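Engineer: One structure coming up, written as C-alpha cells, with questions to follow.
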Amino acid sequence: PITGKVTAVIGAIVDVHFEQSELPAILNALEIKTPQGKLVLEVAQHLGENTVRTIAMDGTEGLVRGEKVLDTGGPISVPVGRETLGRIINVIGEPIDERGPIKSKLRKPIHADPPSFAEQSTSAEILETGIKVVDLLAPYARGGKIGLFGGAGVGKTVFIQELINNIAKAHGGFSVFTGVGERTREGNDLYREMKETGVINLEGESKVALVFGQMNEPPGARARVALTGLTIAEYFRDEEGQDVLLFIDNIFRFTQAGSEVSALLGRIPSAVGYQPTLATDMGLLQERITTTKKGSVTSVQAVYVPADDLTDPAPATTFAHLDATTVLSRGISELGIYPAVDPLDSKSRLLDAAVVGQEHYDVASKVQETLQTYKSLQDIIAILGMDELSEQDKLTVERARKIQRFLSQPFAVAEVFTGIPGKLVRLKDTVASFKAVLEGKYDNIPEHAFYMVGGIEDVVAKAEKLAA
Amino acid sequence: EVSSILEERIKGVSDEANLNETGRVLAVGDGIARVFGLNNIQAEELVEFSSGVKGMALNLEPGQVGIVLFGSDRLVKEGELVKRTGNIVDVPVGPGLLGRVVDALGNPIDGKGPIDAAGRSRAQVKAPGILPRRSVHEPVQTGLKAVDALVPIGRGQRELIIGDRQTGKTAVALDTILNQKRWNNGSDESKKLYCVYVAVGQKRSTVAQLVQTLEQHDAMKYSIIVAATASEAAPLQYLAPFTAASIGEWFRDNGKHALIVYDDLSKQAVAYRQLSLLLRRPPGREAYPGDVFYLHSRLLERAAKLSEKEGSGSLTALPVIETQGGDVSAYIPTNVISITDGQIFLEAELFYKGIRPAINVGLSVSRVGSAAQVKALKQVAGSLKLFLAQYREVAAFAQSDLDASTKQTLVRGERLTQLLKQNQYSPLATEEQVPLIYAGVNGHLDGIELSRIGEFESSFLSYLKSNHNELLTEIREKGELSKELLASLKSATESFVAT
Amino acid sequence: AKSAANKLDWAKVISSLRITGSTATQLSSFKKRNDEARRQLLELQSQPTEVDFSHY
Amino acid sequence: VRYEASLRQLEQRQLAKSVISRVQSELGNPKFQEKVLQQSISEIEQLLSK
C-alpha cells in the first residue's frame, strides 16, 4: 500500500511522508481520516524520498501530525448522468443543497484533456437563442466563448435565466451554471427562484445543474469548481450528443484562486500580482469548449473587473480567447430594457457573411448604423431644438426610437418581472423583423406597439390594438 | 483487425538495447523533473522517459540534470528512468511537411499520413556570415494595394508586424498566403516561397478553422501550420519558430525561399516570462525575462537574403507581434523594434471604424525594404506617401484657408483613403494596384465622389482588362512604368473619369 | 385564400369611416387575421410523413 | 448515427479491459514465473553482445 503519515502543515499545504519506494503521482487525490470526515487534498509537487506537497480542497481547522493517509491513485472524480440535474454539488461532487445523498451513474476525473484535433469546431455555425437582440448583434456559435460584461444586478440575473430555457426548447439540452466566489447567502436566494421558475424542477431531470464556489473553503477548490462543472457537460456532450451551456460567474475569482495556490507553491507572483501560469490555466479550460462528433458545449463567462480597469493581466488573457462580447448595462436595465444589452457594445467576430449569411450581415450593419447616427445627432439636437431636424435626420429619429423599444422582449422566466408572458424569437424572425423597420413599413406603428414584443409575427397584433 | 497490426508493432519494439546513460527522476515539480545522474550528457540534448514523456536537458548541474518536461507531471513520477536519446533537438526538414499541420517535433496533429522527410537539421542554428549575404532587391508582394505601396518587404528581411488584437491581425495575412497563388505556383524558384505559416499559442478551434480556411482558398497544399496550443506547456511555445526556421533554412539553402509567417511571438514571450517565474529565473525588465531579447534576435538574425555562396533563397521573415491593447513602450515590443527595421501596424481605431486594412503611416515607418519595390508601383507610392503625409497634416489643422493644404490633399486624401479599403481574402496582382493608386496621384479621383471610388475603380479595371490587357502585362511583367503608359494608361484614366 | 382575407379586411376599415361605428371593426379584423396567421405558419412548416432507411 | 459513431471508438474500449483481464490472468498463472525467466535469458544474450 501507499500510505504515509502527515509530517507538516505549513499553511493548508500538507506534506505527507510515504513508505519506502511508493509515493503518489502529481494531480492525485489523497484522503485523510479525521474527526471531520475526510480532507481531499490534491498533490501538486513531489518533494521526493517518498514525500509529497499537496493543496487543500476541504477546509483545515487543525490537523494532528501522525494521521494516516490513503492514495486513491488518480484525480478526484465527480458524478455524471441525468441524476445530478437540479442539485447543488461541491468540488468533490457531494451535495451541498442538503437534499441528502444523490444517485449517480458513472464518475469521471475532473482533469480531462482537450479533445483531439479531429473532434473540433472546424466550422463556425449559429446556435439559435430565444433573444432576437443576441441573434442580431452578437449571434451565438457552437464551441464558442461569448464574454458577458458588467456585474450582478445590471440585468445579469434575467439574461442568465432566459438562456437555460432556450437551449432546452432548441434541442433538449441542459446547462450547468457555475459560480466562483458565489456568496453562500445569495446562492440560496437564486436556488429558491430557479426552483420556482422551472429551470430547476425537483425531478431527476431538470435543465440547469448548479455547481458553487464556497469562499469559506480553500483557494484550490475555487479554481477546481470550474472543472467539476465542465465534466458534467462533457458527458452529455460525448455520450448523448446534447448541447449544453456552461455559465461562469466571476472569472475574477478563478484568477484570484489560482494565484493564491501558486503563491503557496512558491512560484513567483510578479506582473501585477497574477500568476505566471495564467495563459495555460485558461488554455485548458477553454479548449475543452468545442464541437465533437455528437455534442457541442457553448459557454457564457462573465468578466468582472480586477482593480477598476481592463488593462490588467487577468482581463487581457480572458479576452484573447474570446470571440463575442455581450455587454449588459445597468443604466439600460433602469430604462426597462430586457435584455439590458448595450446595442453598440454587443459584438461578434463570427458576424462575417458566410457564417451568418450575406442577408443577416446586411440587416445587422444597418441596425448598428441607425442607432449610431441617432445617438450622435441627439446630443446637440436636444439642446438646440428638435425643430432643427432635416428630412434625412427625422427618418433616422423615427427608425431608431422604434427599434429601441422593440428590443424589449419579455421572457417567460421574467414573466413576473416584465409583466407580460415571454416570447421566443429565432434566427428567421430576428432578420425579418429588424429588416422591416429599415424599409420603414413599420414607422406608421407606435412605440407602445414595439414595447414587449418579439419578431415580425407578434408585432402585427399591437398596431391594431393601440388604435383600439 | 486493427488491434493485431498494432499489437504486432509493440512486439517488434519488445527487445531493447543498453541505455547510453540512465538518469533517475529524484523529484519532479515546477514542470522541471529534477533528474539525478546523466553524468556525461550533451547540453540541452533531448531525452525520453521510459514512461513515454520526452523532455530535454534545460538545466545542467554537477550532480543533477534538470529536465524540462514537454509532457506532463501526471505521467512522470519519482524513480523513473530517463533514457539518453542522444540527439540535440533537430527537426525533420524539406518537403513532405507541405499540406501538414504540425507541432514543434514536426510531427502531424492533422493526422494525415506519416511525416516523411528528407533528413533532419538542428533547431538551434546560428546566423549566416556578413559576406555570404546581399541586399534585397526582390519584392515581397502581399496582395494589398495599401501595404505594397507604403512598405513592401524585402525578400530576406525582418520587419516588425505589430498593431493591435484582432484588428485583422489573423485575417489580413491570408492575403499574403493567396499572393503565393500568383508566385509559388509557377516553376521559377525565386518566385517560390513555401508557405511556412505558424500558430504559436492559438486555441484548437481557431487552429481547426484556420486549416480549412487555407483549403477553401486552396493555398493549403503548399503551406504548413507550425502550430502550438495555449493548453499545453512552454517548450512547444518556444521551439516552434526555430522548427519553422530550420524548415525555412532547408528551402533557403536550396535556392527556394520560405514565406515564414511567425504568429504569435507575444505568446512566446509570455511563455518565456512564465517559465522564468516557474523555475525562479529572476524577474528582469518589467518582470519579463532578461534573455527574451536574445530569444527574439537569435531567431530573426537567421533571416537574410543569401548571395550565391550558400544558395539563392531567403527567409522572408514576418515577426508577428500581437499587442494586448497597445503599449508599445513595453520591453517586449521596444526590443523587437530595434531588432527589426521598419514596421506595419493595424488599428483598433480604423478596423472597427470600418476601414480595413487599418494601417496608420506614422506607426509604419518606411526605411530599408521599399527599395525591393518594383518600379511601376514605387513611382506612384512615393507620391502617395507624401500626399498622405499631407492628408495627415491637413486632417490635423484646427490649430480652412481653402488652399493646397486644406482642400486639395483633404479631397485626394479622403479619396485614396476610401480607395484602399479592401475586403479581404483577395490577392491583388501588381498591375491592379498602381493604375488605381496612379489615378489618385493625378487626382483623377477628385471628380469621383466618396461613394463612386470603387464604381470608378472596378469599371476602370474592366475597361482596362479589355483594351489595355497588354499594358497591364507590361506594368506587372516589365515591373515598370514606361512612356507608353504615360500616354495610353494616363489617357485611359482621363477618358474613364466621366464615362 | 389567405390574401383575400387580409386585403378585404383592411379595406372595410376605411369604409367604416364613411358611416358611424368603426370600433368593432377592430375586433372583427383582429380575429380573422390571427387564426389565418396560425394556420399560415403551420402550412409553411409542412412536411409529409418521412423517415429514411436507405440514406442511413 | 450518434451511437453508431460512438460505437466505433467504443469497440476499442470494450477490447481494452479484455487486455487488462489477460494481464490479471498472466500474473495468476505461472506465466508470472516462466516468462520473467524468458526475458532473463534474452537479457543475458543482449548484455553479452555489447
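The residue numbers of chain B are those assigned by Swiss-Prot, with the residues present covering 44-442, 445-544 sequentially.
Even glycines carry a Cβ here, placed using N, Cα and C.
From Swiss-Prot, here are the annotated features:
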BINDING   B:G206, B:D207, B:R208, B:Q209, B:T210, B:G211, B:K212, B:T213  ATP binding site
MUTAGEN   B:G291 to D  In ATP1-2; growth-defect
MUTAGEN   B:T383 to I  In ATP1-1; growth-defect
Engineer: Please report the three-state DSSP label of B:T213 (ATP binding site).
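Structural biologist: B:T213 (ATP binding site) sits in coil per DSSP, no helix or strand.
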Engineer: Provide the list of recorded positions among B:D207, B:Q209, B:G211, B:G291 whose C-beta sits under 8 Å from chain A at the C-beta level, in sequence order; use 'none' for an empty result.
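Structural biologist: Sorted by position along the sequence, the hits are B:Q209.
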Engineer: Looking only at B:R208, B:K212, the binding-site residues on record, which one has the least crowded Cβ, with the fewest other Cβ atoms within 10 Å?
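Structural biologist: Each of the binding-site residues B:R208, B:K212 was scored; lowest Cβ tally within 10 Å is B:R208.
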Engineer: Counting Cβ neighbours within 10 Å across all chains shown, tell me which of the binding-site residues B:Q209, B:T213 comes out on top.
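Structural biologist: Result for the most crowded candidate: B:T213.
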Engineer: Give me the non-local Cβ neighbours of B:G206 (ATP binding site): same chain, 6+ apart in sequence, Cβ-Cβ under 8 Å, ordered along the sequence.
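Structural biologist: Within the chain, B:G206 (ATP binding site) has Cβ neighbours under 8 Å at B:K212, B:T366, B:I387, B:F388, B:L389, B:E390, B:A401, B:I402, B:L406.
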Engineer: Considering the recorded positions B:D207, B:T210, B:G211, B:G291, which residue's Cβ sits among the greatest number of other Cβ atoms within 10 Å?
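Structural biologist: Selected residue: B:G291.
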Engineer: Could you state the whole-number distance in Å separating the C-alpha atoms of B:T383 (mutagenesis position) and B:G211 (ATP binding site)?
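Structural biologist: The separation of the Cα atoms works out to 21 Å.
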Engineer: So for B:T383 (mutagenesis position), how many other CB atoms are inside 10 Å of its CB?
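Structural biologist: Its Cβ shell of radius 10 Å holds 24 other Cβ atoms.
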Engineer: For the ATP site (B:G206, B:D207, B:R208, B:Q209, B:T210, B:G211, B:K212, B:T213), what does the 8 A shell look like? I mean other same-chain residues with CB within 8 A of the CB centroid.
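Structural biologist: Checked against the 8 Å cutoff, the neighbours are B:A214, B:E365, B:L389, B:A391, B:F394, B:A401.
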Engineer: Give me the CA-CA distance between B:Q209 (ATP binding site) and B:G291 (mutagenesis position), in Å, as a whole number.
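Structural biologist: Approximately 27 Å lies between the Cα of B:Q209 (ATP binding site) and that of B:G291 (mutagenesis position).
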Engineer: Could you measure between B:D207 (ATP binding site) and B:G291 (mutagenesis position) for me? Cα positions, answer in whole angstrom.
Structural biologist: 27
Engineer: Please report the three-state DSSP label of B:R208 (ATP binding site).
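Structural biologist: The residue in question, B:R208 (ATP binding site), is coil (DSSP, three-state).
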Engineer: To the nearest whole angstrom, what is the C-alpha distance linking B:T213 (ATP binding site) and B:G291 (mutagenesis position)?
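Structural biologist: It is 21 Å, counting Cα to Cα.
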Engineer: Once the DSSP letters are reduced so that anything not helix or strand counts as coil, what is B:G291 (mutagenesis position)?
Structural biologist: helix
Engineer: To the nearest whole angstrom, what is the C-alpha distance linking B:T210 (ATP binding site) and B:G291 (mutagenesis position)?
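Structural biologist: About 27 Å separate the Cα atoms of these two residues.
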Engineer: Could you state the CA-to-CA distance between B:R208 (ATP binding site) and B:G291 (mutagenesis position) to the nearest Å?
Structural biologist: 27
